[PDB]
Structures are given as C-alpha cells and as structure tokens.
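**Q** Starting off with a structure, shown below.
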Amino acid sequence: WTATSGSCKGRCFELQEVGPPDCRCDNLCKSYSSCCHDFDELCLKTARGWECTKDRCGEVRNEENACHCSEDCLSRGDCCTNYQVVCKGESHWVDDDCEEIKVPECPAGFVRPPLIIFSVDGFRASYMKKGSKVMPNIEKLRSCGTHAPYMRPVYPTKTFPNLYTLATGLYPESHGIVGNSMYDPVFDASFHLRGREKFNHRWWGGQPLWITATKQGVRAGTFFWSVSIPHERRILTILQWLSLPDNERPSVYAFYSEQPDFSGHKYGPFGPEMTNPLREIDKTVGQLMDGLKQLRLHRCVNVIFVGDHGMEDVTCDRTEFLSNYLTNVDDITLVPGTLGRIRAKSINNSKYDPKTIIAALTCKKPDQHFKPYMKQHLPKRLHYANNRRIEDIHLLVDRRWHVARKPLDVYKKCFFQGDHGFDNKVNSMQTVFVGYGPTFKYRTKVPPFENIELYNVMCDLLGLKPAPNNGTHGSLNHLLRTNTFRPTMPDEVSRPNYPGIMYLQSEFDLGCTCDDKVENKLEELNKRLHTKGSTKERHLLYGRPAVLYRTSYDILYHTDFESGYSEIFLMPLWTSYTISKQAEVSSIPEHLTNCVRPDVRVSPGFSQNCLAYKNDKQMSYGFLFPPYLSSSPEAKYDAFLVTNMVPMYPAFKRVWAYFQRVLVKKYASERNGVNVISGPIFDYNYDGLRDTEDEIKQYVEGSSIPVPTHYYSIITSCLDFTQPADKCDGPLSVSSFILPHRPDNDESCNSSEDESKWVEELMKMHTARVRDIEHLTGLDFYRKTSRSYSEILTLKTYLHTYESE
Ligand SMILES: *[C@@H]1O[C@H](CO)[C@@H](O[C@@H]2O[C@H](CO)[C@@H](O[C@@H]3O[C@H](CO[C@H]4O[C@H](CO)[C@@H](O)[C@H](O[C@H]5O[C@H](CO)[C@@H](O)[C@H](O)[C@@H]5O[C@H]5O[C@H](CO)[C@@H](O)[C@H](O)[C@@H]5O)[C@@H]4O)[C@@H](O)[C@H](O[C@H]4O[C@H](CO)[C@@H](O)[C@H](O)[C@@H]4O[C@H]4O[C@H](CO)[C@@H](O)[C@H](O)[C@@H]4O)[C@@H]3O)[C@H](O)[C@H]2NC(C)=O)[C@H](O)[C@H]1NC(C)=O
Ligand SMILES: Cc1nnn(Cc2cc(C(F)(F)F)ccc2OCc2n[nH]c(=O)n2C)n1
Ligand SMILES: [Ca+2]
Ligand SMILES: [Cl-]
Ligand SMILES: [K+]
Ligand code: NA
Ligand SMILES: [Zn+2]
C-alpha cells in the first residue's frame, strides 16, 4: 500500500528513492505501482513532441511542453536536443568532423569526466558492419573512438545474466542471476521476468557499479528504466541530471534500449523489419550527442555503447522435445528454450534418477540438436556450475534450435523468428563495444574481449576501486588513453626445491619394471648438464610458473622437458616442453611399452607406484611429456620416469594419446614451433578454483595418488609465425584447453570412430583462457617475457574460439 496522494511537483525523476507509504516520483515508481497521482502529468510530458521546429524558436515558455525551444531553456537544462541546431544555426554532432579529444574539455565545477553507458538489448556484433548505412551516429562513435570487432557475452547469453555481469564483473554463477528464470531451493522461491519476486534484493549478489560508486562518494543516475518511459524522455532526464549543481549531479549514468532485441525475437536477426529499430536507436544516440554538445559536454563525457548479447534465427519447427526421448516426462521440470535445465518435479520422489535421464538423452538420434551434461562436466570456459540455482542436469542446445518438454508447451503457451541464450562462443551471440571520450583512445581498434572485463574499466573511468570480480584488471588498459591501472605480478608463495641424485634404485618398491639396463665420458657429462638445466632455455620459454599457494614441490630438469613436481599430489603441477617445426614423432618401442622407471631425485615416499594402477581396474596412466616426442632414443628413457606419470582412465587415454602423437606435431608445423605446458587440474567442488588436498573425492585405488578432474595444456608460439617459437622477438600467440578427465567418451557421439573424427572436436569444445587454468591450478604463467605486463594480461584472457570469420 502507498498513500499516493502526495505530489511530484519539483520532484520529477528525483535521484533518492523515498520509502512507502509516501508516494514516489523517481524513475522506478511505475514498476512498483507507487507513482504519485500527478506523475504522468508533471513528469511524463509529451505536448508538442521531441523536436524544436523553426516556429518554436524563442517561444514563450510553456511548462506543459515535453521539451523547450524558449530562450531560457539552456540555463534551465531542458531544451529539446535539437534546439541549437534549429534555432541557433548549429550543426548536429554527427555532421562535425571528428577531432581527437586529448584532454577532458569540461565546464567549471566538473571534478571528473562523467560516464554514460548506452546499453542496447540484442545488438548483435555484425549489425555494426551490416547496418552501417542506417546508423551514422553509432558509426561515428565507432570509427572515432575505441572499438572491438565484437564483445563476448557470458553464458547463458540471456538479458538479465548479461546486464548484471556488465554491472558487477562477475560470472552469473557468482552474481546469482543464472538465467531469465530460476528456482532457489534454500529460499524455496522462484525468480521470473514477469512479476514481483525479482524485486527482492536476495537474488542479486556481488556489488554492481552504482553501489561501488555510491559507497565511494561518486553519485549515480538510475540504471533501471521503467518500460513505459519512452526513450526520448530517458535521454532528456539524463541531460537534466547533467545540469544539476555540482554537489547533486551524478557522475555515472545509464541509458537502456529494449531494441533491437524486441523486434529480433519477432523477425529474426536480419529480418527486413530490423532496419527501422536500428535507425531509431541511432536517432536516440544522435539525441544524446546533440544534447551533450548543447551542454558543452561532448568532449567531456566518456560514452560506452555496449550490447548484452546478439540474436540467432530460431523457429518453432526447430524444437527438440524431451517427450521424444523420455517416458517419465511428467516426473521432470524443464527450464526450456535455447538452453535446458532439468530437475525433479517433486523432492518427495526418490525414484527420479538423474543418471537414467542423462543416458536417455545421450546420442539417441543421428542429428540430435542438444547435448545433456551434468553441470560439472560443462566446458570450464562457461563457468556455469557453482550455484544452487543451476540444476544438475543441463542441456547445451545447438545454435538455431530450441528444446521443450512436450509439443503442447510450444503451440499452447509460429510467433518467434529470433532467439538467444546459446553457448557464448557462438558468432550470432556476440555483441558490441564502443568507447568514446577523453579517457578512451582515438580511432583505435582493440581485440575482442569478454564482458566480465568492463566493470574494472568503468571503475577506472570513475576513479573507483572495483569490488572483487572475475575481470583481470589491466587486461583492458590498451583501451584507455589515461586512467590505466598499473597491475603487478602476484608474489610467488612457494619456492621450488632442486633435488639432485639422492636415492638408489633398490630403495624403491613401486612394482614398476623397465627394460632399460644397457651400459662414456662424452655422453655421461652430456646427461649431467641436461639434469642441471642446460636445454632449460629451450623448454621453459617464459620463466617457470609461480606457485601462488603454500606447498612442497621440486623442479625436475630433463633433455626434452622441465617439470614442477608436487610432493603433495605425487605428480607434476606443470610440465613444460618445446617442439620445433623440424621435430620428429617416433613410436614407443615394444620393449618400453610398460616401462616406468624410479626417479632417483625423488623419494619412494613421494612417488607414485605401478601396483596401485594394477589393482585399480578402472584407472590406467599416461605421461605429461609425451614419449612420442623424445629428441633421441636415449632421451626417451626420461619420458618413462615415475615423476612424469599421471592417472588416466583408458577412455581418456584415447583423447590424450591422439593429442600427444598427432596434434602437438600438427600445431608445431602450422605455428612454426610450439611451447607446451600441460598438467592436472583438481576441481571436485566445481568452483573454478584449485582444490586443496582435503577436497579430493577420488584416489587411485589403495593409494594416495589423487585423480584429476581435468587435464590442461597451454600452447604458445610467436604471433609473427615467420619466427620460430623458441626465438620470438615480439608478441605471443596462445591456445589452451581444459579437457575433462572422464571414464567414458559419452560426450562425443562419434567416439567409436577413429580419434581423427572426434578428438579435435572435443578439444575445441573445451578451449580455455590461460586465466581459467590459473584459477584452477594456483599457478601464474608468463613470468619472464620481453612483453609488457598489460599485454601479457590480455594474452592470459584470450580465448581461441574455433568459430569461422
Ligand atoms: C569470480 O569472482 C568472485 C568474487 O571475487 C569469486 O567469488 C568469491 O570467492 C571466494 C572463495 O570461494 C568467496 O569467499 C568465501 O566467502 C564466504 C562469505 O561470503 C559472503 O560475503 C561476501 C562478501 O560481501 C559475499 O559476496 C558472498 O555472497 C555470496 O552468497 C550470497 C548468498 O548467500 C549470494 O547473494 C552471492 O551471489 C554470493 O554467492 C556466490 O558465492 C557463494 C560462496 O560464498 C556460493 O555458495 C554461491 O554458489 C555463489 O556462487 C557471501 O554473502 C566465507 O564464509 C568463506 O570462508 C570460508 O572459507 C575459508 C577459506 O579461506 C575458510 O578459512 C573459512 O573457515 C570459511 O569456511 C567456513 O564456511 C564453510 C562453508 O559454510 C565451512 O565448510 C567451514 O567449515 C567454515 O565454517 C569464503 O571466504 C567469496 O564470497 C566469493 N564472492 C562472490 C561474490 O561470489 C569467484 O571465486 C570468482 N570465480 C573464479 C572462477 O575465479
Ligand atoms: C538485469 C539487470 N542487471 N543490472 N541491470 C541494470 C542495468 C545495467 C546496465 C549496465 F550495467 F550494463 F550498465 C544496463 C541496463 C540495466 O538495466 C536496464 C533495465 N531497465 N529496465 C529493465 O528491466 N532493465 C533490464 N539490469
Ligand atoms: Ca575447486
Ligand atoms: Cl533462462
Ligand atoms: K588399471
Ligand atoms: Na561416445
Ligand atoms: Zn531477447
């Protein structure tokens, strides 16, 4: 209840929200059923429309008008945005040449350039090129400012998760807005786009930009606009707030447009009906820039033009139905559409089995347009698991498709021709970024980057300290003229040990054998220098990784590879090697098929043993440095050290062996050498972060050898591929992956075929950023390079996507 018989006189779009049951005149009042009686009349004026005409010039102020063309309007801050153009012979901002903004050119009393975020729903990245003829104001922002070819949204590529990610720098799993609809079992409450529960603060985690600003003494305009407030009025309100006195005026503002998403759902991303919504958004941009230029703020304000996600062609006839797969379809609740989320209809039924539901959805039809996953098996790059609101069963839906429970769900609910929500690597889901202003660079193109990075930059733009977030602060410094954040490398926590030869062969009782006893001061001094780190400059190109947590580990040198070996986990944390373009692939000789050799630098007590692998009927083993790539028959013995061994399911050894035998060599040939760092990952609680030893849920049977949940590799070479990986003078090029360590290959529907038909496809699906691997391992890579740290940070955030151009 609100006693709505107070007044909005003098309060129109008040910045501080007053508490019920006093009536409201702030933006949001419409959405709460709480506007004062006279809100529409006073605050939502429309008389005479939105543009000055020649006859209105110097008119007698009529307070009823939407905007004014009277002489006093400039000092009142309430002119129509085109006032000076019609009545003072001024040009539109878009018709002016662009001129570099070297320093902020701001009115007196401005303590810092304001930030205006112009956010557009459903604005697919390719609209920038494809709609360029109808979007002159946007194209000027884009070519005169700083722009990326596209910006990667977060998964799911829905509206609410992406806008809140923009505001917080957090993955949806951390901020809690994990979809457009959600169930929270601890609350026992549901969140929906329609309705009232969405207004409860307990859904909304992290710290959004407006709260960060406020807590730090920077004033913020509203980020949420009521849908009934038209766009012209949102602009005029921002422009009015910008005319407030210094002590009252916000420093950060947001505009939001429901377009082009609204029309995109109806007509598809490139429907002929899409041209008009793009023209209209551009006109709104035009209104802002003309308005700012009137207030002499157009070389003062930083403007960000940013989308939440793109839009794909999706129709009713491209719907897979769970009823075509399951028989107990009534025992389930599906969150449907461009992603699937499945849970039990009743918490009272313990006859519901997630395992049988998954198997019933796995590889059942030759062209099947979705893939079921337990959430913890989703690609780690999605970061979509560590929240009680994300259901255990997830369906990743092919682009252009929907999933629904029963056919009745579609026809009793073709309307739609466009949708979004798919895997955030998909080209059609990409969206836009442009920055324009004194703090951004002039006429600069930057590489594509992820929307999680922007919060840090917006904080830098406003002189704020960002709350803890998932951005990598410094990785977007290259967007900025000034205001950069000078990041420093994290301090190493654990220094390595460098063991020499300390154990006799007979001290080991590991149950391992090797056919290796065959007996030279040329080649004895040779192996010696190799075990002290002589070829280490070849195999460790960027310094050793730093260990950022407290642990016990040894650096081990070898002719062909170097490793950091963990006495705690009994295996390397990392193994580093370089494979030149010229390198030869050889086979594992027959006599060495089952060879595992004691490492005389490492105690029996800190070594693995072969007996555990014999006894464990499910678990086998692989090697981190591949025997196939040894530089010599003699160097090959190093690859069979017990210290290079890691536990591997036979089903996973198929994947790993193909990567090591075929793909490493393919990459070296293509990229002119590669440096590879590979290792295990333990993430049993699927939080994206390195497990402590007490979190490990699985060991090789009857041993203390922990089983990894994943294996990673980071594959680096010269960006100028005319230079070999081992002698690169400039910027680097990287691709990485985090492969799930699974006892079956149920994920790959074509896995009974040759590895050449499926393995690389799997690896591509599990592409990763170096930064993802850092979180998962507590390691810090690229410590010793000739590149600036900001550049390295950008490299660590790079994702190799495997989408076409
Ligand atoms: C992306 O960036 C983010 C932000 O940096 C990273 O997330 C952080 O990770 C930290 C480590 O996981 C985590 O720190 C823990 O926080 C606990 C207190 O947390 C509250 O306070 C903060 C700060 O104001 C707040 O942000 C939190 O908000 C969460 O919870 C509410 C709902 O309750 C949500 O509204 C909100 O969205 C958010 O949810 C998300 O995080 C939680 C976990 O906190 C998940 O459960 C959700 O799924 C969701 O993703 C909180 O309100 C604190 O209690 C922890 O301390 C324990 O662990 C330490 C180890 O140092 C130990 O020493 C202590 O003893 C203690 O253990 C005790 O509790 C245990 C569990 O109950 C119990 O087992 C023990 O026996 C002990 O009793 C811990 O410090 C930090 O909160 C989050 N922050 C956010 C915002 O998510 C994220 O990791 C990044 N991702 C990647 C991939 O890098
Ligand atoms: C979800 C969600 N999370 N954060 N927001 C606020 C918000 C943030 C931005 C930002 F951060 F990119 F700048 C832009 C626009 C925003 O809201 C627009 C809006 N008005 N009305 C309405 O329904 N919406 C969604 N919305
Ligand atoms: Ca973990
Ligand atoms: Cl959703
Ligand atoms: K075995
Ligand atoms: Na399979
Ligand atoms: Zn939409």
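Note that chain A carries Swiss-Prot numbering, so the residues on display, from first to last, are 51-463, 468-573, 576-591, 617-886.
Here the Cβ of each residue, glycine as well, is placed from N, Cα and C on the backbone.
Per Swiss-Prot, the feature Zn(2+) 1 binding site maps to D171, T209, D358, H359; the stated evidence is experimental evidence. Look at Swiss-Prot and you will find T209, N230, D311, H474 tagged as 1-(9Z-octadecenoyl)-sn-glycero-3-phosphate binding site. According to Swiss-Prot, the feature Zn(2+) 2 binding site maps to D311, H315, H474, an assignment based on experimental evidence. Among the features that Swiss-Prot reports, domain 'SMB 2' is placed at 98-142, with the record citing sequence analysis. Mutagenesis annotation in Swiss-Prot: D171 to N, described as Abolishes lysophospholipase D activity; the structure shown retains the original residue. According to Swiss-Prot, the mutagenesis experiment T209 to A carries the following note: Abolishes lysophospholipase D activity. In Swiss-Prot, a mutagenesis experiment is listed as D311 to N, annotated with the note Abolishes lysophospholipase D activity. One mutagenesis experiment named in Swiss-Prot is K430 to A, and its note says Impaired secretion. No effect on lysophospholipase activity.
Describe the structural context of these features.
**A** In the three-state DSSP classification, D171 (mutagenesis position) falls within a strand. Close to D171 (mutagenesis position) in the fold, though at least 6 residues off in sequence, lie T209, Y306, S307, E308, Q309, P310, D311, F312, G357, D358, each with a CB less than 8 Å from its CB.
When Cβ atoms from all protein chains are considered, those within 10 Å of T209 (mutagenesis position) total 20, not counting its own.
A sphere of 10 angstroms centred on the C-beta of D311 (mutagenesis position) encloses 22 other C-beta atoms. Classification of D311 (mutagenesis position) by DSSP places it within a helix.
For the domain 'SMB 2' (98-142), the DSSP-based tally of helix, strand and coil residues reads 12 helix, 3 strand, 30 coil.
In sequence order, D764, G769, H791, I819, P821, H847, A849, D853, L857 are the residues of the chain that are 6 or more apart from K430 (mutagenesis position) and have a CB within less than 8 Å of its CB.
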**Q** Spatial neighbours of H359 (Zn(2+) 1 binding site) among the binding-site residues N230, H315, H474, defined as Cα within 10 A: which are they?
**A** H474
**Q** Where the model skips 2 residues between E573 and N576, what's the CA-CA distance in Å to the nearest whole number, could you check?
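**A** Distance across the unmodelled stretch, Cα to Cα, is 9 Å.
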**Q** Within the same chain, where does the domain 'SMB 2' (98-142) have neighbours whose Cβ lies under 8 angstroms from its own Cβ atoms, ignoring anything closer than 6 residues to its ends? I mean 6 or more beyond.
**A** 282-283, 285-286, 289-290, 292-293, 336-341, 343-345
**Q** In Å, rounded, how far does the Cα of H315 (Zn(2+) 2 binding site) sit from the Cα of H474 (1-(9Z-octadecenoyl)-sn-glycero-3-phosphate binding site)?
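**A** Distance between the two Cα atoms comes out at 9 Å.
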**Q** Quick check on the gap: how many Å separate the Cα of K463 from the Cα of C468, given the 4 unmodelled residues in between?
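**A** Distance between the Cα of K463 and the Cα of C468: 11 Å.
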**Q** Where's the emptiest Cβ shell within 10 Å among the binding-site residues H315, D358, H359, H474?
**A** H315
**Q** An 8 Å radius from the center of the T209, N230, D311, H474 Cβ atoms defines the neighbourhood of the 1-(9Z-octadecenoyl)-sn-glycero-3-phosphate site; name the other residues of that chain inside it, in order.
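**A** Leaving out the recorded residues gives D171, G172, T207, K208, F210, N212, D358, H359, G475.
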**Q** What recorded positions in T209, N230, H315, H359, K430, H474 place CB under 6 Å from ligand 4?
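**A** Only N230 qualify.
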